[PDB]
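S.K.: Sharing a structure, written as structure tokens. Questions coming.
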Amino acid sequence: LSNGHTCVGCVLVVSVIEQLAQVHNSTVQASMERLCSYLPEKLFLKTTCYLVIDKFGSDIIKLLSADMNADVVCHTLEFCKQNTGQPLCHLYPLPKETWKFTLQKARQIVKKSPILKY
Amino acid sequence: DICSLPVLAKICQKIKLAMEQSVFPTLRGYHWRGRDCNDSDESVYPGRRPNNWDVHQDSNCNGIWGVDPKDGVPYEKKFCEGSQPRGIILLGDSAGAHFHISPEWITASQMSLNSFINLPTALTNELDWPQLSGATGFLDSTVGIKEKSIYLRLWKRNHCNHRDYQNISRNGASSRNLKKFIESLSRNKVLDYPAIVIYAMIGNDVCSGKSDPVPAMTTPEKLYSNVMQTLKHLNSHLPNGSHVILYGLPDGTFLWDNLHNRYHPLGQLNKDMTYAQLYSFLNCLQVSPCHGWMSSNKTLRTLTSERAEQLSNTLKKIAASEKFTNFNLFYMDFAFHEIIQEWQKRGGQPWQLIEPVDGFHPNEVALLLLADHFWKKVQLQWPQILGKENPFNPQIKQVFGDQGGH
Ligand SMILES: *[C@@H]1O[C@H](CO)[C@@H](O[C@@H]2O[C@H](CO)[C@@H](O)[C@H](O)[C@H]2NC(C)=O)[C@H](O)[C@H]1NC(C)=O
Ligand SMILES: *[C@@H]1O[C@H](CO)[C@@H](O[C@@H]2O[C@H](CO)[C@@H](O)[C@H](O)[C@H]2NC(C)=O)[C@H](O)[C@H]1NC(C)=O
Ligand SMILES: *[C@@H]1O[C@H](CO)[C@@H](O[C@@H]2O[C@H](CO)[C@@H](O)[C@H](O)[C@H]2NC(C)=O)[C@H](O)[C@H]1NC(C)=O
Ligand SMILES: CCCCCCCCCCCCCCCC(=O)O
Ligand SMILES: CCCCCCCCCCCCCC(=O)O
Ligand SMILES: CCCCCCCCCCCCCC(=O)O
Ligand SMILES: CCCCCCCCCCCC(=O)O
Ligand SMILES: [Ca+2]
Ligand SMILES: [Ca+2]
């Protein structure tokens, strides 16, 4: 289930992935793999890092590669859920394009599934 | 709760296990309290009066034991009897436990394999670093200030106090919930030395995450009730001759004033996120550690500082009037303004006293400056609290060296 804490955590991890790619001028995929290689094997940290790439990696790549920010990503993946009526929670400034249209784009980018995993 | 995510199931389960295998189980590891020198014998632990002067076994784990072959006198009797040993005990919150998220874990520009080596231990200790705290820290400060913790200054004044520290602190502790873990305090009226007890609930009574945090803040009436229960409890467990010090609450407006325009570690790369944006983000989610003070709503910040002043005055009033048989009571202003002044005399900026990642807690420098202010103020106004310097300190070091370490 998604709550305020899962939202903070998704925004944190995605931000770090984004900035690690920027610092090393690399793909998002290579950024996630580099981050997981930095983590100790203790307490299943490195293992968990690789479970997250497996479950969420392809969509983080698709969205960041479209120049969506960490707020967009975490709303698209439902770690952050805006109840109808309630205000919008965002850590980074709202993008140039309007949020409602930016989020529709994001949902359509991950609805495409040209690759199946067995 | 974060552990609702299926992908985190294995690491959440393994964190829970490691905590259980420490011997609130973490509160017994040596980061939180003096290492037990013999965990197969429950009459051996730090803080107790020596059993038969420790002629065979070091029963209080202070590294002083045995007999001098010159005169057949027990070293513990020659070196520590009369010196009036005493322990240090902190009843605290996330600041007393030194909650700390390392910027190295989240700032990509300097991140490497070296950065996360300390992460597993921090996770099994709830991200608290009591071994570096201002009250009970014993490791070499990772920063560049000579000041030491209250515990180490106590050891320096009297080497017989080695290992007699207890940090009974929890993230989210307040006057309301302290009774849920105060039982982890270990002290026996008859068998143990007296203790200095610091009561430092410095935030969570006015700090909340709810959108309307004013109704959640403790009232002076409820605080008085909670603290009297705690003091009645301590009076039944502390040896006669103990001292209890109540800390007031901070004027938490220094956070917003000094940080709202500064970049967070996640915003330093592209200069696109300030502490103001973080505070707004956390309040919109209702997960801020302190909505009242971490907010752009200057009215709300004032109502929080106003209640903190009322609660502080309650503690001051309890200390002047209420009496107890086994300890005397003292009140101490948090006095962060004076901490800032001392830092500025060392060339420092106020924003450098806050934990960079959360923008809320005092960092290691601040905790050590609070300990230095505590020491100088107590030594000046209430010297009895700290006792006398032990003339045999040099002879203790010559016979016992580092006294076993920590
Ligand atoms: C940093 O990586 C970027 C990748 O975006 C590189 O920039 C692109 O390089 C190729 C050259 O073959 C071009 O097709 C693109 O037009 C470039 N720009 C963009 C926006 O993609 C760049 O080469 C790398 N920088 C360094 C110093 O190696
Ligand atoms: C730790 O405590 C145990 C006591 O539980 C000590 O074991 C005793 O040691 C003495 C030797 O002086 C023997 O007479 C007893 O028979 C031992 N008791 C048991 C149950 O074996 C042990 O020596 C202590 N060790 C240290 C380093 O303090
Ligand atoms: C700024 O903070 C104050 C204090 O919380 C808010 O005022 C209170 O708002 C609650 C609504 O949740 C009411 O119950 C009180 O009657 C209000 N008191 C006062 C003095 O206004 C105020 O609404 C906040 N301002 C903004 C813009 O959020
Ligand atoms: C993605 C945004 C960046 C994340 C920055 C971290 C947010 C702060 C997390 C630590 C705050 C919690 C401290 C607990 C305090 C208490 O319980 O007393
Ligand atoms: C994109 C999937 C990643 C989600 C799991 C990563 C969670 C990392 C730490 C979470 C931070 C907790 C925030 C908080 O304490 O309030
Ligand atoms: C590229 C994927 C990076 C994801 C890193 C997040 C997983 C490791 C850190 C999670 C720590 C969670 C500990 C906890 O739940 O208390
Ligand atoms: C970016 C991956 C490393 C970040 C680890 C920072 C600490 C994780 C968040 C702490 C909260 C928790 O563990 O419940
Ligand atoms: Ca023992
Ligand atoms: Ca001893």
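Shown for chain B, in order and in Swiss-Prot numbering: 158-180, 193-575.
Just so you know, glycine gets a Cβ as well, placed from its N, Cα and C.
Per Swiss-Prot, mutagenesis B:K173 to E is noted as: No effect on enzyme activity. The Ca(2+) 3 binding site annotation in Swiss-Prot covers B:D223, B:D227, B:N229, B:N231, B:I233, B:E245. Sequence annotations record features per position, and here Swiss-Prot assigns active site to B:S263 based on a curator's inference. Here Swiss-Prot describes B:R345 to E as a published mutagenesis experiment; the accompanying note says: No effect on enzyme activity; when associated with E-379. Swiss-Prot gives this note for the published mutagenesis B:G372 to M: Loss of enzyme activity with lipopolysaccharide, due to steric hindrance. No effect on activity with small, synthetic substrate. While the structure shown retains the original residue, Swiss-Prot records the mutagenesis experiment B:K379 to E with this note: No effect on enzyme activity; when associated with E-345. Listed in Swiss-Prot as a mutagenesis experiment, B:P419 to M is described as follows: Loss of enzyme activity with lipopolysaccharide, due to steric hindrance. No effect on activity with small, synthetic substrate.
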S.K.: C-alpha of B:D223 (Ca(2+) 3 binding site) to C-alpha of B:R345 (mutagenesis position): distance in Å?
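M.R.: If we compare the Cα positions of B:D223 (Ca(2+) 3 binding site) and B:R345 (mutagenesis position), the gap is 41 Å.
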S.K.: Determine the minimum-neighbour residue: among B:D223, B:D227, B:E245, listed as binding-site residues, which Cβ has the fewest other Cβ atoms within 10 angstroms?
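M.R.: Among the binding-site residues B:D223, B:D227, B:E245, the lowest count of other Cβ atoms within 10 Å belongs to B:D227.
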S.K.: Over the unmodelled segment of 12 residues, figure out how far apart in angstrom the Cα atoms of B:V180 and B:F193 are, rounded to whole.
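M.R.: Here the Cα-Cα span across the missing residues works out to 11 Å.
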S.K.: Roughly how many Å separate the Cα of B:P419 (mutagenesis position) from that of B:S263 (active site), to the nearest whole number?
M.R.: 14
S.K.: Among B:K173, B:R345, all listed as mutagenesis positions, which has the most CB atoms within 10 Å of its CB?
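M.R.: Checking each of B:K173, B:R345, the winner is B:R345.
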S.K.: Looking at Cβ-Cβ distances, which residues of the chain lie under 8 angstroms from B:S263 (active site) while being 6 or more apart from it?
M.R.: B:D297, B:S338, B:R339, B:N340, B:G341, B:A342, B:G372, B:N373, B:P458, B:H530
S.K.: Let me know how many other Cβ atoms fall within 10 Å of the Cβ of B:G372 (mutagenesis position).
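M.R.: There are 25 of them.
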S.K.: If the Ca(2+) 3 site is taken as the center of the Cβ atoms of B:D223, B:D227, B:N229, B:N231, B:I233, B:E245, which further residues of that chain fall within 8 Å of it by their Cβ?
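M.R.: Neighbours found: B:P219, B:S228, B:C230, B:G232, B:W234, B:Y244, B:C249, B:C329.
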S.K.: Could you state the CA-to-CA distance between B:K173 (mutagenesis position) and B:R345 (mutagenesis position) to the nearest Å?
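M.R.: About 25 Å separate the Cα atoms of these two residues.
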S.K.: Can you go through the recorded positions B:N231, B:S263, B:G372, B:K379 and pick out those with a C-beta less than 6 angstroms from ligand 9?
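M.R.: Near the molecule: B:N231.
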S.K.: Might you list, by sequence position, any residue in that chain lying six or more from B:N229 (Ca(2+) 3 binding site) with a Cβ less than 8 Å away from its Cβ?
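M.R.: Same-chain residues close to B:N229 (Ca(2+) 3 binding site) (Cβ under 8 Å, separated by 6 or more) are B:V213, B:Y214, B:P215, B:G216, B:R217, B:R218, B:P219, B:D223, B:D333.
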S.K.: When DSSP states are folded down to helix, strand and coil, where does B:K173 (mutagenesis position) land?
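M.R.: In the DSSP reduction, B:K173 (mutagenesis position) maps to helix.
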S.K.: Translate the DSSP assignment of B:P419 (mutagenesis position) into the three-state scheme.
M.R.: coil
S.K.: Of all the recorded positions given, B:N231, B:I233, B:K379, B:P419, which has the fewest Cβ neighbours within 10 Å once its own Cβ is left out?
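M.R.: It is B:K379 that, of the recorded positions B:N231, B:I233, B:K379, B:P419, has the fewest other Cβ atoms within 10 Å.
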S.K.: Hey, how far is B:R345 (mutagenesis position) from B:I233 (Ca(2+) 3 binding site), Cα to Cα, in Å?
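M.R.: Taking the Cα atoms only, B:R345 (mutagenesis position) lies 40 Å from B:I233 (Ca(2+) 3 binding site).
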